[PDB]
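Below: one structure, written as structure tokens.
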There are 2 protein chains.
Amino acid sequence: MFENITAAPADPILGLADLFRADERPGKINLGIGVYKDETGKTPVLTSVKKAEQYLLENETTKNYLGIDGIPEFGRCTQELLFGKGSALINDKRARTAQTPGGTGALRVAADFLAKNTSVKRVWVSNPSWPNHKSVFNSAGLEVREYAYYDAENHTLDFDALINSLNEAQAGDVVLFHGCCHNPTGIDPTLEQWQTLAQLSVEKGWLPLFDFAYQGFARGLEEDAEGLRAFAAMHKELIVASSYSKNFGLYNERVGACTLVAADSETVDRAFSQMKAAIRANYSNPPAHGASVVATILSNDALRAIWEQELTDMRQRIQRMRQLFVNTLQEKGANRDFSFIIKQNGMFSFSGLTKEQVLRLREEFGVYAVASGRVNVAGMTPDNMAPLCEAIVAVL
Amino acid sequence: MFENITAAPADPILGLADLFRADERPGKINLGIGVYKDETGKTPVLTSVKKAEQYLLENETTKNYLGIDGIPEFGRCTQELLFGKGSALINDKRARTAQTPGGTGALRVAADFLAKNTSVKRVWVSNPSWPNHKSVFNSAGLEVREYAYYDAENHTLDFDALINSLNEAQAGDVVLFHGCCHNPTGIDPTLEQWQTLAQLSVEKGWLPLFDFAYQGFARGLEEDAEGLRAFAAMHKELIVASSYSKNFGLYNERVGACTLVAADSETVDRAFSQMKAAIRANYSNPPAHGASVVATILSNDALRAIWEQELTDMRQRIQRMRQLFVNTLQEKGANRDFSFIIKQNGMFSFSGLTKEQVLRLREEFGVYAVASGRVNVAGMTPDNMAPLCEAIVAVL
Ligand SMILES: Cc1ncc(COP(=O)(O)O)c(CN[C@@](C)(CC(=O)O)C(=O)O)c1O
Ligand SMILES: Cc1ncc(COP(=O)(O)O)c(CN[C@@](C)(CC(=O)O)C(=O)O)c1O
């Protein structure tokens, strides 16, 4: 049976962790996968997290199965994060949430649900976006069509080109929106532009799918849900796939959520019974530990106050790092002006380097970025900033 | 979009946990989902597990992503469990393992791999078996065909009928074997019968798929892998989907493994690059916590000696419970003789009750079994044994 199988090409992102483990030369720099590093280049488990784990260690008496959609505190806490505490979607019981293994698991259970219970056959993704968007939706059988987004030559959101690309989206198909910190560009629609995409989406009959992995990294929890909340004021059905991998530093515990919204409880419930049947045939029920950590920090104001400050320390150090990177590049004499980096959001910057510039940065300098020129600003530290900028200036 | 969606029927097993939470009357008995209970009717987190968690709490410095196939200690430890420490499959580097969320996740990543990288279009499952076998393989696009297995009228393995059913399986398709403690019958092939199914499978070109969730519950770790090991002496390719949910009491942490075997490393590696591409498009990479617990107990002889005795205390209490159930049923005057229960393996017994007998046991007596008459013997305790047998005698 297996004689004739080909070798999958490597993942543009996770495969990059592979020559970084395989390269010797201690000056190695890793600007690849989006994982936060502190000033000492480490990705610490958060204090609020270590405390929540302490509590669970002493206070847990069973590891008996959780039930398809996971722990209920978790769902009500993520709905209040995404929607706001006093929301009409929450009071009208219009939203149901299934705890999933990470945001990727949530995009896949949404993809499998859609493919099997709906008439959807096309998902629209931005050009560019996270490469795994394409594989998840194609795994479920959906075809992925692309919309314009980034104005490269000018480093902005090409709102015209976005709208006009989208004029080809049919009533009834899915458009994927990034909640905040668009991956890979760091450019997000302003609130006026989000309510324009909100108005146009109910007019055209697109079903909105939000990928919301970075809540907290652009401006703050409340401010980052603004585009999604504008969308949930105008739509009767939406799906949001969110993750707590980055804002709780819980990367490897696989903690996310798939929230289904429908017009009333009876419908969302009937729709969610199907979403649960899709989870049962995939992984059965979700991993308890990372989601219990989130539930216990979010259910306790002392732990939530500490967590909430660790998240704004993360956001601010990253913002310090992209201030420093532009300045150091200018002090290392760059032909190009990189002022635009400072306008982008979250942990990455779309540098503008060509594929051959990032190939030789790796080969010649041990500097690891993703082939699209996406650079992880959250992995830059005051110490590696001078070798890194010097590698970049020598390649421009 | 969601207006026209139907409501999935309830899961024959997990749905049962729902009227148990919804029924009042304190005499409720739950013989539904296969979850071990101790003499006090609780499903404790194991001591070796609480200790491993202690170690992890103090000794872990990051929650940074694990990488598609999960933690490497875990894979080498499960290969040595499944195959034996001095195995030729291990020394020849013929086997690769991806850590998955539970055994269900491992059956699904094997199903998705097969569907997408192989010419397989049919999977053969026993009649009867675990109902979710059918949904997992149909989710990936495979069709499920069934083979005879249980001789109901006599309570044995119908080996003839099994062979003759299987004579319709084509060269190149998948036959699903339960490693030990067949779910739902508790009847397993003896070693002579396993090597007969081993000889016939290489002769007919079936690819063997082993579902191995209960290693340790029939006779012991080593003795329970005997059928699988006989199969890995004769086959060049095999897939085993195993779980640590029950033998480590780690149910809700979603800990399992999908082990791919091929004829040589270069091939198994080329095949596994594809299995990893399927995981990436599903959940990205696995939940660390439950699999780190397993790795640290299995990597340390003090923790492994303690764990290993907690597992044989589980197995033995269950064996005490099915001794007690037959006896008490006979002391409560059953028309039928239930001596056959004592011959079955693992945590369940295929009672022989009709669907209407288990419906009224629930309705009239608050006694919860699965609709096939599958009863969880591991949930029977010295205290609930007399109400339970009296409910059963009043229904025969
Ligand atoms: C846009 C987006 N959505 C989801 C995820 C994955 O979240 P998870 O499953 O909860 O871990 C990501 C993650 N992107 C990373 C950080 C890592 C990856 O490739 O999975 C990246 O861009 O390097 C994003 O970005
Ligand atoms: C035969 C078999 N294979 C896999 C699993 C699930 O293992 P997991 O994903 O690691 O939890 C099971 C589990 N069967 C249970 C105990 C629960 C269930 O329906 O998932 C049952 O029979 O009640 C089995 O049996």
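Header lists the method as X-ray crystallography, 1.8 Å.
Backbone N, Cα and C define each Cβ position, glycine as well.
According to Swiss-Prot, the feature L-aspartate binding site maps to B:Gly34, B:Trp130, B:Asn183, B:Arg374, an assignment based on a large-scale study or a structure entry. The Cβ of B:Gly34 (L-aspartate binding site) lies under 8 Å from the Cβ of B:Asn183, B:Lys246, B:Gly346, B:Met347, B:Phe348, B:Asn376, B:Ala378, each on the same chain and at least six residues away in sequence.
Quoted from Swiss-Prot, the note on the mutagenesis of B:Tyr65 to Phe or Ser is: Slight changes in activity. Over all protein chains present, the Cβ of B:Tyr65 (mutagenesis position) has 21 other Cβ atoms lying within 10 Å.
For B:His133 to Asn, Swiss-Prot lists a mutagenesis experiment annotated as follows: Decreases to 60% in maximum rate of the overall reactions in both directions. Under the DSSP three-state reduction, B:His133 (mutagenesis position) is assigned to helix.
According to Swiss-Prot, the mutagenesis experiment B:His133 to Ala carries this note: Slight increase in maximum velocity of the overall transamination reaction between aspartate and 2-oxoglutarate.
Here the residue is the original one, while Swiss-Prot reports the published mutagenesis B:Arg280 to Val with the comment Reduces first-order rate constant over 25000-fold. All protein chains included, B:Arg280 (mutagenesis position) registers 20 other Cβ atoms within 10 Å of its own Cβ.
With a cut-off of under 6 Å between the Cβ and any atom of ligand 1, the recorded positions B:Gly34, B:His133, B:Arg280 reduce to an empty set.
The maximum pairwise C-alpha distance among B:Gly34, B:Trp130, B:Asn183, B:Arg374, the residues recorded as binding L-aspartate, is 11 Å. Annotated L-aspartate site B:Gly34, B:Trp130, B:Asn183, B:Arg374; additional same-chain residues within 8 Å of its Cβ mean position, judged by their own Cβ, are B:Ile13, B:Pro184, B:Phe348, B:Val370. Close contacts with ligand 2, defined as a Cβ under 6 Å from any of its atoms, occur at none of the recorded positions B:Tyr65, B:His133, B:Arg280, B:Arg374. In this view, B:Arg374 (L-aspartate binding site) is surrounded by 25 other Cβ atoms within 10 Å of its Cβ, with every protein chain counted. Closest to B:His133 (mutagenesis position) by Cα-Cα distance, out of the recorded positions B:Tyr65, B:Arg280, B:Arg374, is B:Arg374. DSSP assigns B:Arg374 (L-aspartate binding site) to a strand.
With an 8 Å limit on C-beta distances, the recorded positions from B:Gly34, B:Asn183, B:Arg280 that reach chain A are B:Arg280.
A Cα-Cα distance of 27 Å separates B:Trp130 (L-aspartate binding site) from B:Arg280 (mutagenesis position).
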